[PDB]
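Trainee: What follows is a structure written as C-alpha cells; I'll ask about it next.
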Amino acid sequence: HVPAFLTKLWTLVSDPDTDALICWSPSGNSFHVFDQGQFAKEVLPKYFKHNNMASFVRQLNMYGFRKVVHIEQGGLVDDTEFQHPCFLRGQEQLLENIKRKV
Amino acid sequence: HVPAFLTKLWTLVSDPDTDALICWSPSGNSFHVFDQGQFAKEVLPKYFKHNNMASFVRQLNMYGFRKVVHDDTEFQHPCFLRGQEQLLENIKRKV
Amino acid sequence: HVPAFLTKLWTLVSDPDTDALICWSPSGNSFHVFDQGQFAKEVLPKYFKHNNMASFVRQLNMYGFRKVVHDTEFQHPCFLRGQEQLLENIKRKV
DNA sequence: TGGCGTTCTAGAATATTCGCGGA
DNA sequence: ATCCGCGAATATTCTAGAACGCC
Ligand code: NA
Ligand code: NA
Ligand code: NA
C-alpha cells in the first residue's frame, strides 16, 4: 500500500486547480512550489493536518526527494523545486517504488 | 565580541516599527513572530543575507533559543531579555 | 555535483554581457577582472550574497585558483574556456 | 507491532567575513 | 613596509535526527 503522503503529493501536484501554487515542471520529472506562504496556508491543510512548509519539506526529504537548485538563486537579488527519480507525471504506479526512510 | 546575529536579533525584535510582525512578549522573556511569510520577506533581508524563515529558525536553534509550545511563533532564550542587551554576551553558539 | 561557486564563476566569465568587467583571456586558460571595485559592486551581488571582492577571491583560493602575476587575472588548470565539463575535477579545500 | 505523520532541533557542506603571517 | 594565501568563526542552505502520537 502506497503511503498517504505520496498519493496526496501526487494528487495535489497533478491537480490543475492548484497549478498556480504547485505544479509539474514541463518535463514532468519534478514539481515547483510558487509562493510558499500561500501554498502552505491554502493547499497543505486540505491534504494534511498542518499548514507548515517545514513539515512538508521534512516529508519530502523522508521520501528521497531532493531539492533542485536554480543557478538564479544565491544572490542578493519564490520558486522551489523538488524531484525524485520515481515521481514522474503520468506514472502514478511508480509511487509504489518510493520507499520511506527508516 | 557578540556575533552579528544576536545584536541584529535584539535590534529587530526591539524595533517598535516591526512590532506588528516581531515583538517582545509582555514580560519580555521571549519574542513572537506574527505572519512568518510577511516577516521573512519584509524584515529578514534588511538584516540578513536571506529572506527565508528556515534560515532564521536554524540560527535561533544554533544559539540555543527554543520554541515555546502553545500565525504566532514564539522563541525564548534565558539571556535574550528586553532592555538587557549586555546579556547577549552569555549566549553560546553551538559548534 | 559541482558547487554553485564554480558554475556561477563559469557563467560569469563566459557571459559576453559582463566581458567589460570579467572575461576569458585570449587563450582561454585564465580570466581577467577589470576595475576590481566596479566589478565588486555591480556584478558580484547578482550572483553571490555579497558585493565584496575579498570574499570572491577567498573562494577562488578555496577552489585552488591562483593569481596570475603580471587588471586582475586568475587561473586554475581545470578552468578552461570550452571545457565546462572540467569543473567536476576542481576540489574545494578541506 | 511498526511504520507513518508532525514537530522541533541538529548535522553537514558550502559561503561570507575578518584578520594575520610569512615571504 | 606591502600583499597573497589561509585559518577560524559565523552565516546560509539543504538534509537528517529525535521525540512522540496515532491509528
Ligand atoms: Na497542482
Ligand atoms: Na520589533
Ligand atoms: Na564575461
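We count from 1, first residue shown onward.
Cβ coordinates are placed from backbone N, Cα and C, and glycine is handled just like the others.
Swiss-Prot lists B:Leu9 to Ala (Swiss-Prot position 22) among its mutagenesis entries, and the accompanying note reads: Inhibits HSE DNA-binding activity and transcriptional activation. Per Swiss-Prot, mutagenesis B:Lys67 to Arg (Swiss-Prot position 80) is noted as: Does not change interaction with XRCC5 and XRCC6. Loss of nuclear stress bodies localization. Decreased nuclear stress bodies localization. Loss of DNA-binding and transcriptional activities upon heat shock. Annotation of the published mutagenesis B:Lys67 to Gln (Swiss-Prot position 80) in Swiss-Prot: Loss of nuclear stress bodies localization. Loss of DNA-binding and transcriptional activities upon heat shock. No change in homotrimerization upon heat shock; the original residue is retained in the structure shown. Recorded in Swiss-Prot as a mutagenesis result, B:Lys94 to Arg (Swiss-Prot position 118) carries the remark: No change in nuclear stress bodies localization. B:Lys94 to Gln (Swiss-Prot position 118) appears in Swiss-Prot as a mutagenesis experiment; the accompanying note says: Loss of nuclear stress bodies localization. No change in protein abundance.
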Trainee: Where does B:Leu9 (mutagenesis position) sit in the DSSP three-state scheme?
Mentor: helix
Trainee: Which residue, of the mutagenesis positions B:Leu9, B:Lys67, B:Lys94, has its CB surrounded by the fewest other CB atoms within 10 A?
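Mentor: Result for the mutagenesis positions B:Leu9, B:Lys67, B:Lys94: minimum number of other Cβ atoms within 10 Å at B:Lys94.
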Trainee: How many whole Å apart are the CA atoms of B:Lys94 (mutagenesis position) and B:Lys67 (mutagenesis position)?
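Mentor: Checking the Cα atoms of B:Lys94 (mutagenesis position) and B:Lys67 (mutagenesis position) gives a distance of 17 Å.
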Trainee: Just name the mutagenesis positions among B:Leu9, B:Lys67, B:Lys94 whose Cβ comes within less than 8 Å of a chain C Cβ; none is a fine answer.
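Mentor: Near chain C: none of B:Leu9, B:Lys67, B:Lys94.
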Trainee: Between B:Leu9 (mutagenesis position) and B:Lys67 (mutagenesis position), what is the CA-CA distance rounded to a whole number of Å?
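Mentor: Approximately 15 Å lies between the Cα of B:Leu9 (mutagenesis position) and that of B:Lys67 (mutagenesis position).
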Trainee: Using DSSP and three states only, what is B:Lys94 (mutagenesis position)?
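Mentor: Assignment for B:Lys94 (mutagenesis position) reads coil.
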Trainee: Over a break of 11 residues, report the distance between the Cα atoms of B:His70 and B:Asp71 in whole Å.
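Mentor: It comes out to 11 Å between the two Cα positions.
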